[PDB]
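First up is the structure itself, then whatever we jot down about it.
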Amino acid sequence: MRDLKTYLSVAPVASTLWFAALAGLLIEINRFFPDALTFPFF
Amino acid sequence: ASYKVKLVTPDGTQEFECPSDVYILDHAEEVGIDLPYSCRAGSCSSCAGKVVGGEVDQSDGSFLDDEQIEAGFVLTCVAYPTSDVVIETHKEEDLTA
Amino acid sequence: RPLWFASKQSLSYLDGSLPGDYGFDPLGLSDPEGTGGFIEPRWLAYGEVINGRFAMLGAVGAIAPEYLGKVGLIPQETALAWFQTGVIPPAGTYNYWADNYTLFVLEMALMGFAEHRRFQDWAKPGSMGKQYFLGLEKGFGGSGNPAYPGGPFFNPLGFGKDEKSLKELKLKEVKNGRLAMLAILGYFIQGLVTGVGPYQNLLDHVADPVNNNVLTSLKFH
Amino acid sequence: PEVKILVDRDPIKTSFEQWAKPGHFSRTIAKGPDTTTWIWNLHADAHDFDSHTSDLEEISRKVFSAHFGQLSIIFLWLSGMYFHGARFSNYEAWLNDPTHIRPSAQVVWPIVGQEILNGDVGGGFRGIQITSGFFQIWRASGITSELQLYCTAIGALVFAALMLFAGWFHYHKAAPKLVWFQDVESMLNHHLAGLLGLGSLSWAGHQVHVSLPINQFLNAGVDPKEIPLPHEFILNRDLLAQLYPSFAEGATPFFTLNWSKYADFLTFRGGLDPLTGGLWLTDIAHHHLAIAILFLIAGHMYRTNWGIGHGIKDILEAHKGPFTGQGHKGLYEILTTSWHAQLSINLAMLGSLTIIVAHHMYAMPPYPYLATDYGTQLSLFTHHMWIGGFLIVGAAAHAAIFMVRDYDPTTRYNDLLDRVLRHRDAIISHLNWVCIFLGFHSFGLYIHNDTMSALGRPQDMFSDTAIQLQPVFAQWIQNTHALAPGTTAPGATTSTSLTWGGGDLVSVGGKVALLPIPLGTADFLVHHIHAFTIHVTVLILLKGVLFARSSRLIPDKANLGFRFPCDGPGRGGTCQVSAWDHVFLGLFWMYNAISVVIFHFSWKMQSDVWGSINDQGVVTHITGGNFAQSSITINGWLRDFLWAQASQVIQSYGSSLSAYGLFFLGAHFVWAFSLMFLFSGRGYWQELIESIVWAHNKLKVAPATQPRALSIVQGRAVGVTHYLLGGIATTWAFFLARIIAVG
Amino acid sequence: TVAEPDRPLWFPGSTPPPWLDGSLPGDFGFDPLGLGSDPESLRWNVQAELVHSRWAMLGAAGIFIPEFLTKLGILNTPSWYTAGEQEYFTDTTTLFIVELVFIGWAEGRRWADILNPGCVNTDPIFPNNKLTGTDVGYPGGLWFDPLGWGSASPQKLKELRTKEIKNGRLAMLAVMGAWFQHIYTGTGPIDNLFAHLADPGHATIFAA
Ligand code: CLA
Ligand code: CLA
Ligand code: CLA
Ligand SMILES: CC(/C=C/C=C(C)/C=C/[C@@]12O[C@]1(C)C[C@@H](O)CC2(C)C)=C\C=C\C=C(C)\C=C\C=C(C)\C=C\[C@@]12O[C@]1(C)C[C@@H](O)CC2(C)C
Ligand SMILES: CC1=C[C@H](O)CC(C)(C)[C@H]1/C=C/C(C)=C/C=C/C(C)=C/C=C/C=C(C)/C=C/C=C(C)/C=C/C1=C(C)C[C@H](O)CC1(C)C
Ligand SMILES: CC1=C[C@H](O)CC(C)(C)[C@H]1/C=C/C(C)=C/C=C/C(C)=C/C=C/C=C(C)/C=C/C=C(C)/C=C/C1=C(C)C[C@H](O)CC1(C)C
Ligand SMILES: [Ca+2]
């Protein structure tokens, strides 16, 4: 548990989880505001 | 912490005070029982000894056989005395074979 | 004590401390040399006894209904072969008070508690007579030997109060267990390649032996 | 002496202690890292069990459970394939009409416009056309619904779980000991008779009851949903008696020895099914039956526990003669104490086997509707060729590792190994000469043809019309094969393949399944090119193995270990003088050889076999026999093969084959990228990282794990792996895009 | 902590894990995956189980009684499952966001004390009100203990806490079961109970 928490924070696993979260975020963002070549709000 | 360290030596056998975070050879110099050395970086046979009781941390080790660690030999310059261990000095060649 | 197809290696670990010890181990499986998971000799003895017991039960039980299916008031809907009971649906089913799946999970809930308690006694012997179980724990103590727990439940009639009684009785038990085990194996293969049912099939064999094992050589189904 | 199960209980307790600690196996790693090089070492020596310790028992226990883990991975992959065929496929539509619907078992999500990859594969379905040939396997096994595929996927999932659990169990709870592994007699007895004998007998049992009747029904034209379920064919037997009358006697023929009464479904026809374009299933069943009998007898050769059998030591040490001294004496002791010897033998044999499989599968298509599925055929051949080549190179790698680490004449002396080590120089010199001669007289012919053609002198060219180099031996052999059925294989009706000859073209759905393949001068030239490339890669690998311990250059090469950068720029320069470096080259030459082989196959097939048949029997091939006249000069390969065939992939953009164009370009990129690692050295890079580190230190953002440039060996490893990835991937994209567009 | 060495266990005959010495209310030694071998993690998970069981008891009530009481014709609560979208005086977003701030502040107070026991006990406006409870998860106070039913010497209170946690585990399983039953079938929980009691042998999950 403590050691599982440690292993889940080793560099490869920390980075894969981080990048999976980032990928999910970007994917959803472009799923809501697709085909965006500019910033049209202000 | 600062466990007593015993060293057999051609000069005799003496006892000195030194904290587990430091090498036996380094505090030996602070007291003043002379021991041999050369590189002082754990890569040579010059400061070699072996142990009678206890055991020292093998973390500060390099340029050693995948056995010299558990067959007895050790380097005074790169070693943390985790207990009240008793070690040998001037032990290079019966290590050098 | 007589011996069958013994082995010098096999004889060493089979000297006679176990019932039915005939020194027959041509593949040398109860070797106390390589004891690990589920190959330890005590576990193999326990397994032989338990398989023999369940096989005696199932071997008088599988042949029962289709015997008195011929004698007595017992109807014919209640008179199936052992394979038509719903155990193998593609070979015949029935409509009991339940579904045949809830039947199974209820069966295995009941068998779950009985088997788990029995195992808890095998591993740490004498542990079931400690925790509360609506009373009834003083009877689940055990006897040091797993295969022979004894007590007020598993031995109410008190057979074998001396120990040669228990010796010859254990011999008889394991012998009848081996008999029932190979009887059940015969049931299985015979009900497959002849597909008749053992009792009725036995009656056809006793008509006259024209119908030999080779006759159903042809694997009707 | 006798053989038994011998185990140890709970050798290592399952725990999360060592997961928290990175490189626990290596004492130096366990402590922690001072620089960036430590991270690379952690991965490079993760599975080198024989250096984490010296105990053979521990090495073998680790090996056993790692094999279990690998089996679990394979099962998960299989279950994924079956589940995708069950859920995201058009397998039933394809089953209704095989030669119009394109198989595809992968769809994509419409996220960033990538749904264009969901192309029209027909059947009211839009997905990515697959080349795995899985539909053909499932059809040949008798699978008609997707419920069966679902059940298969779930069964393989629980099998993967079982394999993972067994891996944990046999390492942490019940781990065998050395005398159990070192028993190879019983192990061979069980793998020959039990794994291959019972396995193939069981498969023949499947085909006799499931695939034969169901495929009969499918080829009769029955709607796939109107076919009886397979278990019916077991319950009701007259269902089989209708298709196959001699299922009526029912196994009494098997014991009367009236085996001829089984001639219905146990045939020896040979050739192809004119309806499906695959081998006769009644032939494949008979084949597996005979295979089973053979393996079941063969797994009874070695003695285990009952006196009868063969001691492998006796067989080995019985073989010796006047040229080899005491040969084979001492090999049994070598092949049972070193895993690397076994690994290299098995790798060589498995690579050989994979390539034989590729050839035989292209030549005698075993699955229905496989031959006329050109994309599947091309992909299967190419994939198996690559796998075989890689395995064969690994064989050499591990032979060298053995020679460096485990070879010892003090305690384990063998005579043959010693003699070969003693005349390695003669061996390598003659192999060198053969490589040179073969390279001059195969590629030199191509250069001569190119200049003869460029100087407007085609009569002087080595071609079918100017100076013929006819492969008379191959022509003679294949004519012997064509005449075989009836003359010297009387029980066969058709020759074993249709590439032998006899006419008898077979087509399916207006496409050519197979026809006799003609061998002309271009075939001679390219076959000698093949011989040349194979000989050169053999030279590199054998030179690496034979000179792994010592040479006339550096006299104590074994003390430097199996893998190392160099021993300084002394004696003129000793760059890559190690055995590992020889493997690095062999991979380059293996790449060259396999690339030429698959190019030859693809061009020859698109030029002389594949194509479309028509009403008169006029066969228009993909390229009108342009291989016989254009493949004899390098300009022909560059123009008629690469430039011509390459147009399909370039025009892929804007369609559903766009991903292939993208992968074409990306593979070009990564291949070119490898050259940065393959042409430079780590000194320049260390000196550049120095100033980058300065830039970081100036802003208190320098890392504590000191960044080092890669090792010399690691740089070569990065360079060779990227090179192979790039080249193989660009060939993959080109082949797939071209054969899916023109096929 | 009263280290019950021979407390009744979930798996009779097998030794309980070392970090489970029966200290916690309703401890039966159940932690096969070892998710609570850390004292801080143990504490956190004790808090989690308590708050889960309390929320789930409130939910089990609010699901099972209204439909058991509208099965019989008392009043007309719709199906708890699709009870989410049957519109009210406002939109769900205004009520959810308004409630989130309301529910949020209380949650923040719980976080303030879970991570620092006994540092938020008093009231921010009238600092003379002083929530009672001296244990984390058992806050007491006039608000959460107006009857003082369990402020007696630590004997009855210990057997009272076990009672709470056992009812709560049952409620968690109950609530999850209603959600699973409502997804598998298309009926109400009381409907499922009545059907399974009408035909126990056949009207079970093995009905599809
Ligand atoms: C008839 C007996 C039998 C069978 C069928 C097998 C089968 C297999 N062995 Mg095995 N083996 C046997 C006897 C047998 N062995 C004996 C007597 C010994 C020496 C004592 C060994 C020692 C041995 C070693 C050292 C290794 C194997 C390996 C393998 C696998 C090879 C990889 C493969 O081809 O994948 C084919 C995949 C399949 C056939 C899928 C089906 C898998 C089935 C379920 C396997 C079940 C057979 C197994 C022996 C059951 C007994 C265990 C039981 C108590 C549960 C394969 C599954 C390799 C391995 O372990 O891979 C992990 C390997 O490393 N075997
Ligand atoms: C049954 C097959 C088999 C097995 C069991 C082994 C086993 C072993 N090999 Mg080996 N080898 C094999 C086949 C095999 N090999 C083949 C076919 C080749 C020819 C290429 C080699 C060539 C080879 C070399 C040159 C070396 C080994 C070495 C080793 C040892 C350590 C491997 C290691 O941990 O490195 C770690 C594993 C990795 C770092 C994985 C690297 C990732 C690869 C390169 C990328 C693959 C790309 C992927 C397919 C697609 C791209 C994905 C990406 C885009 C996301 C180990 C005992 C090493 C050794 O020292 O032996 C003692 C050694 O140097 N092998
Ligand atoms: C909290 C206790 C509880 C109780 C009293 C019930 C009661 C009931 N359930 Mg239910 N269920 C529960 C929890 C519970 N469930 C949970 C946690 C789940 C999620 C897995 C389900 C999912 C579920 C489904 C999908 C279905 C039922 C159904 C039913 C009814 C028939 C039982 C059946 O056939 O399916 C068996 C139910 C289960 C196997 C789940 C029970 C497992 C948990 C651990 C409960 C164990 C009981 C507990 C230890 C003792 C209860 C204490 C006391 C109240 C007696 C029945 C009235 C069926 C129905 O609708 O009837 C037609 C049905 O379709 N349940
Ligand atoms: C909280 C909860 C539900 C709350 C629901 C609420 C409030 C709903 C309120 C409602 O307003 C709705 C929305 C709709 C309204 O119309 C009606 C109601 C109903 C009133 C369920 C929790 C449900 C939570 C459950 C079931 C959790 C189960 C956890 C288990 C079994 C874990 C056990 C183990 O972890 C241990 C302890 C040790 C490990 O080693 C081993 C394992 C096995 C992992
Ligand atoms: C000894 C040895 C050793 C060496 O070394 C080797 C060898 C030789 C191999 C060996 C062996 C041999 C043998 C033969 C064995 C066998 C066993 C068995 C048979 C078991 C069974 C066993 C068996 C068993 C358990 C069984 C049981 C049964 C039962 C319960 C039944 C039940 C039932 C009934 C009632 C009726 C219904 O309706 C149905 C059912 C439900 C079905
Ligand atoms: C599943 C199923 C299915 C089928 O079919 C149907 C059915 C039957 C429905 C089911 C079952 C269910 C169940 C079991 C349930 C249970 C529940 C619970 C336990 C609850 C509790 C519940 C419980 C509860 C509420 C409790 C509560 C409590 C309270 C309020 C208290 C309060 C208070 C306080 C604090 C303090 C003060 O000083 C006092 C007072 C003021 C008083
Ligand atoms: Ca044994």
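All chain B residue numbers match Swiss-Prot; in order, they span 53-149.
The header says electron microscopy, 2.7 Å.
Including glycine, each Cβ sits where the backbone N, Cα and C put it.
For B:55-145, the entry in Swiss-Prot reads domain '2Fe-2S ferredoxin-type'. Annotation of the natural variant B:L59 to I in Swiss-Prot: In strain: cv. Onward. Quoted from Swiss-Prot, the note attached to the natural variant B:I85 to L states: In strain: cv. Onward. Residues or ranges marked as [2Fe-2S] cluster binding site by Swiss-Prot: B:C91, B:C96, B:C99, B:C129.
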Using a 10 Å cut-off, grab the number of neighbouring Cβ atoms around the Cβ of B:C96 ([2Fe-2S] cluster binding site), all chains included. 16
With the fewest other Cβ atoms within 10 Å, the residue among the recorded positions B:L59, B:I85, B:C129 is B:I85
Mind giving me a neighbour count for B:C91 ([2Fe-2S] cluster binding site)? Other Cβ atoms within 10 Å of its Cβ, every protein chain shown. 14
Calculate the distance in Å between the alpha carbons (Cα) of B:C99 ([2Fe-2S] cluster binding site) and B:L59 (variant position), and round it to a whole number. 13
So B:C99 ([2Fe-2S] cluster binding site), by the Cβ count within 10 Å over all chains shown, scores 25
Using the centroid of the Cβ atoms of B:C91, B:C96, B:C99, B:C129 as reference, list every other same-chain residue with Cβ within 8 Å of it (recorded [2Fe-2S] cluster site), in sequence order. B:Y89, B:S90, B:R92, B:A93, B:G94, B:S95, B:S97, B:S98, B:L127, B:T128, B:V130
Fill in the CA-CA distance, B:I85 (variant position) to B:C129 ([2Fe-2S] cluster binding site), as an integer in Å. 14
By DSSP, how many residues in the domain '2Fe-2S ferredoxin-type' (B:55-145) are helix, how many strand, and how many coil? 9 helix, 22 strand, 60 coil
Closest of B:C91, B:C96, B:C129 to B:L59 (variant position), Cα positions, binding-site residues only: B:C129
